[PDB]
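Student: Quick one: structure below, then a few questions.
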Amino acid sequence: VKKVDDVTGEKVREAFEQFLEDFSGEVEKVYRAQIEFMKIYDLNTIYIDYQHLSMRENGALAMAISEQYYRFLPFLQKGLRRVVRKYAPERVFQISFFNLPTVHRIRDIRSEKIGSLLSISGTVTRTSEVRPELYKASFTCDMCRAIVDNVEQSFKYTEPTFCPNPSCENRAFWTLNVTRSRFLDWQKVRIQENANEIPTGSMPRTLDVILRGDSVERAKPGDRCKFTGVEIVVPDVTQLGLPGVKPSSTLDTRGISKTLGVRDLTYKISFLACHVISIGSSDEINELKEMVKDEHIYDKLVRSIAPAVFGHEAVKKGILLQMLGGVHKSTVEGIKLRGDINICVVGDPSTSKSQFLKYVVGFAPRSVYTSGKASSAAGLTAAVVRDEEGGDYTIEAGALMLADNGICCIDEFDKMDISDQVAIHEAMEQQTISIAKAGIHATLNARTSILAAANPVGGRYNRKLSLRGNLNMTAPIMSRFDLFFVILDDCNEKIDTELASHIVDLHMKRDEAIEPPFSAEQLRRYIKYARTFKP
Amino acid sequence: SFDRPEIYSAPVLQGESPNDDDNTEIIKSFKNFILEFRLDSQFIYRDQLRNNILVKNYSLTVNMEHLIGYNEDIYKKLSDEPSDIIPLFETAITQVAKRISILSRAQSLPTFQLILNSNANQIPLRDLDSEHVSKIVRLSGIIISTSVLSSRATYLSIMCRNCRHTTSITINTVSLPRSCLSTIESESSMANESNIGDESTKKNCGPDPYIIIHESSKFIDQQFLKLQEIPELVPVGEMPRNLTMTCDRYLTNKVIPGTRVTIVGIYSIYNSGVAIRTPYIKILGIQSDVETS
Amino acid sequence: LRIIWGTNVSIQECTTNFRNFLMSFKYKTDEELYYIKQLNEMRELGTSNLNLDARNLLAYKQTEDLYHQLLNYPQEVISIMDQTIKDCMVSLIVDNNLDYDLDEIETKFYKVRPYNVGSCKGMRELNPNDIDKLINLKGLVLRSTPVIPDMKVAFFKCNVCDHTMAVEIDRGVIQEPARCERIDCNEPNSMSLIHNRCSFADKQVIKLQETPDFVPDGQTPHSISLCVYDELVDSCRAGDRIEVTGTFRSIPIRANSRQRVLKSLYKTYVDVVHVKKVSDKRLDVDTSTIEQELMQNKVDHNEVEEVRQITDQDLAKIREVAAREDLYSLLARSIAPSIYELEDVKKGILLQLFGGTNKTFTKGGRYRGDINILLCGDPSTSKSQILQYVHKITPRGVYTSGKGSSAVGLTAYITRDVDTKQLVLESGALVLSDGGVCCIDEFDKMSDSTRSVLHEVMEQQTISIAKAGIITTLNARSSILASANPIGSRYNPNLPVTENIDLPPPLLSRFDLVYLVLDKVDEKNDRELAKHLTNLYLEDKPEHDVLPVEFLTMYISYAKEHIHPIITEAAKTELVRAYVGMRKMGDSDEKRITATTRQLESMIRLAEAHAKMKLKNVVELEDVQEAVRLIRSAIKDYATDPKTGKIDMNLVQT
Amino acid sequence: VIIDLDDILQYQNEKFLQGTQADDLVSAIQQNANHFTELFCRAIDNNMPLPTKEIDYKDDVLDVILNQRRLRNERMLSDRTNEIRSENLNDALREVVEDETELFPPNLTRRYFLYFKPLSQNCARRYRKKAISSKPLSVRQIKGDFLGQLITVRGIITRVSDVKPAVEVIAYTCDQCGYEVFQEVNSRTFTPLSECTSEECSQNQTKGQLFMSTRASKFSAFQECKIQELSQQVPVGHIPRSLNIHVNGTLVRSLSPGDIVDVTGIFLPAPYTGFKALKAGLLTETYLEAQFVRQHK
Ligand SMILES: Nc1ncnc2c1ncn2[C@@H]1O[C@H](COP(=O)(O)OP(=O)(O)O)[C@@H](O)[C@H]1O
Ligand SMILES: [Mg+2]
Ligand SMILES: [Zn+2]
Ligand SMILES: [Zn+2]
Ligand SMILES: [Zn+2]
Ligand SMILES: [Zn+2]
């Protein structure tokens, strides 16, 4: 019995084979060289640029693949297999598209584009462990001891549909052999919608992302990544109870001699991705050497921090030297010596202490901002999510877990409760956070520098009292803050005139009236280089 | 302590166009044939149906020639698959008889029996073979043995010896239910309560829990016959062949051994080599040649 | 002739009457054919949806019955209307022989959206006999689920010959083939469903806080579920005030996910066909906060308009009204005509409504022109009527009290959905008000814990969350309008201001304007106020040089949309001079509200608002002078002693 | 329709005082109230005058459907009688016509609701009787001896539920045969039908798939309210108890929380719903079906 064929599928297969073979002032061809490279280094994946595919055949191939990637993926796989066999001597091969012309938001996904290839962006909230995934199972027939191999699953546990031999008339009676089947690595990742993309008056969305093969263990919680893959659907048992009419399926009973299997068709949109990249040397070593060879480099380094804030040089010289830290030392007896620097800025609500926090969070590489009263003990530290739908538990990072080896910003520090204060105390004393919830113990790393902004206890800083009498903190946390910058207001005609002129300049001129010695990228490069010296 | 909900229907719209090979059209066609067909400008079948109902004989005798004259498609259908077509014609007879009886009463019938007579060419008893299985045949021979009358059920009233749930069965190989039917039948909301009691133990009536209440049931007559080939034409050096025949209701006690008859019936099988079955005939009509006055 | 079973609709009569109404009806511009031009413009632009005012049908004599037919049997009538619209369209295009390119219109789809169904009695007043009728509702959006894929065509494959089928859904049921339709292959029950090859539509569910006009005795607020389909998804955001038209539905629900048993008591909801997002009693939404949503609306081919349309005559009238020399006083007097005098209070309210100019720095940075006002004074004045009026005039906002709120209740929380049985995130008061005005009454009764969260809102127009499962920063671009009562019984003028208000002195400096509503006894003013108040009971209905509310809202919305003032050096000099004056003047402590940089920011914002009014694009000396005068008058420093900080009851003018 | 028992008692006394015999309808209705509802319905459906107003575009949809159903009934009857007459095979003719033809049952053609109201103390006191149905009782006093009777309760309403549609008879349609199938429901849950059960589809070999049609279905407006004892009724040192009331039809929205009322209704049983391990025999739960409401203020 001959199997039906799709002429269009074979046409696309031939087109893709020709594309691989025929793509090219020393001329070169990239894809053949890359196949040779894969042979040399024993890899599993091929990287293909989208524009290279697009600029041919009047875009027919690019379109057909774009809106029917799901249909044509097996034919692309077959074409790649044929090309590699022809031009090179079990192996699972993966293709990786990237550099699409446009990017979509998580808020603008539609059921029309199901089964097509697109690109999305979001912030990673959670990742699970890598687990084996059933790919091509093997079964043993029961009525006869025949053996069936290379049975595909296709997103769910599938069984053979008929015994391969007429000697046995078995069907639906099978056993699974876990000894001679293959698996692939499988990971689940939860991403969140970007902060600047959330519309007015609405809470953020989330989307499940599935990773396979060598793309696993790439995303990291707290990072922004751009994905590319297919938009798929999976069952949603949770949709019962919603209003509306939900499709049901029943077997047609016309044409059957005579003389119940109804199913529900509820689904939800997920995303199976193939390429993941994070979004944040070269000629610039000359620039780095030129700039280090400056002699008043320190003055510019100080002046380029918080350029939009008038004065307060000491706070800037603290924020610097908080980005750059000491060195961590270990004693023979096992006593560890700290290398982090902590700062507290004290002032009344009428001062500009919060702008320093905002600058740090907007500038520093791994920084998190939080408020004293808009936080929680689980919001800081971490939680455990034992409802992992496929297996064992997982742990979700809190505020302190993020910005590890970075800086944590805490405004309204004087509103923290006792439990969260003890959590910060534990983080400062030892760089660890201990979790004891739901019968699960764990230990985490909390090597973080804390930048806090506190208000005086009475609203105004009574200069008759000492620092201890004007604060609300507890002795342990207060005894680890190595710098206390108390900023007060002095009435002076020239200072007031200068401040007013600067503010009016900023409103009238906007971006023009900034003129800092160095750019933010330059500062980041300098700090990245300088954090690796160990004086 | 609610009662049992009901279900009913009523016609409103006109569904798909009727097909020719559907049961309702077959019944309507047979009804038209019964009430319209004319011979010598006479309504033979309507008149004899009326007379029979007046006489309390619930049957019609019909000649196949008249039917093949009136309509050929249903004739071929009846010849090819009698087991499917006979009940349709019987229910048509009953439908007509209901109206006839009601109007006559103006000025509780059972299902009527269809008796088929024929005069086409017969077939020898030694010519029956596989090609004839389940078709209609016409045979000639001599009756050599009639049996005693048996009893078979046409309507049974049964009850469960555990929970006393009652039901009924109608016949027109039926067997009594293997399990009590009071669970699948969700009769009432309190019926759900009644199906559980005395702590944790489940309710299980057992295997074959039903019994027959004889004083409220109905039965019919049944008989067996043996047909042999005429002893004149048997080949030398061999004994004659014979066959087993079954008839019921109004075809019982019609002939006696030693009579030469023509039989119309269905060639069938039953289970009593490797895959062998025993043939026999389901009687549709008997025609006697007049013997031993 | 041939009616449809169950209904009384006749397809032929309905189509003929609809065609006749389409081809002959005028608004009695009132003498011309109203719908011919609308269809012509639709085809010129290529729009596919026609908005039908159901009230227009009651005017024509023929369609006096089609109105009730549409209200009773929307399902048949809407399809008949759509087909008739397409037929009338082809007739219009071909009968005049404009362009032979008519394939597109013959292939595309059309639709009609009723939007003026009669006045209803509230969702909870409907009876079972009202199922599958046309109704309308008013309410506030709370939540929306993500898009749900809803299958329409199923894709099967044969597991022996690769033959692939296609089945269309039929009233929510799929008929799976029981045998391959091939002659070579006839294997029974060999067809498998490949879900990723199916075609899906769009669906969403919205949670609505209904606001009926008539409320029976003892009825509390409740919520309703709305179903939107296809192009209308993502057309609503939490905090939006909307008017909706749809069908009243019902459905049974399964008892458990294992069995297929249903419950006798049904669940009700609404299917949406049209949404109105504009009104003549309130301002239009600030377009600076919906930048990407308008682009998405254009991409999605949804014909919902966010802002009201303007006719040329309206713009001409706007220009003439802006061209007069009494504009400021007239506009101030228009606000709340039922409130007597309070000239500077009303001026501050108007300036707050107009708002300052929003700067957006390239490479990061955001300044906003939201204006915050605090109302302090004698308890018995009219300082809560102001809050009520401003709440009812603004597009978005929540009216809260200090003592009846909480830090969590203002920001965000987690709740378990009663339908899906899962946990979801909801919004608080301050995020529901983003882009609007949040009114807080009795600000001095709010706890310090509760007050803590206002700092970030008023100092960066944002909020941060660090809770289990959620870590993000939210927009809170909302203005604050607060009120407070003095400590004790009455504002004592023999004490400083800081001894009369129960708030820390540092907090009072973060507002842009502070008002001291003092009550003085003068017989002339008493006579005036008494006569004003007693004139309101002369006749059972109100009859009180004031602009109408509709024109006022139109003018303010146009000014907010289309004018963006910019400051000049002439204003810079005066700004710096006045700021230095305030800092120096008054220089033994906690006797007065100390000047800060917030005061310079407030002058900038108020001058920008004054320029933005009256359709100017440049801020000049008069603007800054007026801003400084208003700031000084609000706190009435003219009657205050710079040394002791007391007030003279003889130097204050009513 | 409201049926007043005072009228029945007056009719009985009028019949008696002039000599002739009569039955005690009042007591029969009182002791077995749930059976007389359908008796009254059937009697009323036999006497309803023809409508003197034509049906126009400003009537309810339910009335339109009812009128269509009645016209269809008449058309089927006329077709059947004509077909039988044309056969050539008048009380008997109509009898046979009635035997062979389907129709729409009376319950699917009614448009009214029927309620009873109790015997007032005044009428019984004047006629020398004991009006049981209108002697107020507390929830404490209502025991199992009162099940199946028409009784009155005095109390204060504490909770009321929103009105929702409760389905009485579901409707389906068959595109194969064109019949309409009706499925009665009197339980808290039910199982939808799958395949057609009409005579035509039953006799054939290929049956059609039923589809549910909400507009033809029969619905009722349902509410459930709780009623609590008054302080003066509670014994010494005890806590007040409660009771359940069901309201159906046009009597909905007549009770709001906080009202002291005298509810009238038929006291009926319901299936047990407690823990399984504590079930000893055929235990039941009780509820009241409302028939009349009066307020103290
Ligand atoms: N200037 C005014 N114009 C109109 N009504 C006024 C005025 N002053 C006082 N009233 C009347 O006095 C009452 C003021 O009370 P209210 O405004 O509720 O107190 P507050 O707002 O100060 O808490 C209102 O009912 C209003 O009718
Ligand atoms: Mg007030
Ligand atoms: Zn086998
Ligand atoms: Zn039993
Ligand atoms: Zn096949
Ligand atoms: Zn049917």
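What you see of chain A is 100-123, 130-194, 260-429, 443-463, 509-763, where the numbers are those given in Swiss-Prot.
Note that Cβ sites are derived from N, Cα and C of the backbone, with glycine treated the same way.
According to Swiss-Prot, the protein carries these features:
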- A:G575, A:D576, A:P577, A:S578, A:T579, A:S580, A:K581, A:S582: ATP binding site (BINDING)
- A:525-732: domain 'MCM' (DOMAIN)
- A:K581 to A: Loss of MCM2-7 complex helicase activity (MUTAGEN)
Student: For chain C, which of the recorded positions A:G575, A:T579, A:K581, A:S582 fall under 8 Å by Cβ?
Tutor: A:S582
Student: Give me the Cα-Cα distance between A:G575 (ATP binding site) and A:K581 (mutagenesis position), rounded to a whole Å.
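Tutor: The separation of the Cα atoms works out to 7 Å.
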Student: Filtering A:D576, A:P577, A:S578, A:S580, A:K581, A:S582 (recorded positions) by proximity to ligand 6: which pass a Cβ cutoff of under 6 Å to any of its atoms?
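Tutor: The qualifying recorded positions: none of them.
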Student: Only counting partners 6 or more residues apart, tell me which same-chain residues put their Cβ under 8 Å from the Cβ of A:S578 (ATP binding site).
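Tutor: Within the chain, A:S578 (ATP binding site) has Cβ neighbours under 8 Å at A:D717.
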Student: Tell me which residues of the chain lie with their Cβ under 8 angstroms from that of A:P577 (ATP binding site), as long as they are six or more apart in sequence?
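Tutor: In sequence order, A:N683, A:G687 meet the Cβ cut-off.
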Student: Reduce the DSSP letter at A:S578 (ATP binding site) to three states and note it down.
Tutor: coil
Student: Inside 8 A of the center formed by the CB atoms of A:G575, A:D576, A:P577, A:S578, A:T579, A:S580, A:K581, A:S582, which other residues of the chain have their CB, for the recorded ATP site?
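Tutor: Counting only non-site residues, the set is A:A681, A:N683, A:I715.
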Student: Let me check the 10 A CB neighbour count of A:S582 (ATP binding site). How many other CB atoms are there?
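Tutor: For A:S582 (ATP binding site), the 10 Å Cβ neighbour count is 20.
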Student: So for A:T579 (ATP binding site), how many other CB atoms are inside 10 Å of its CB?
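Tutor: Excluding its own Cβ, the number within 10 Å is 20.
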Student: I'd like the number of other C-beta atoms within 10 A of the C-beta of A:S580 (ATP binding site), please.
Tutor: 18
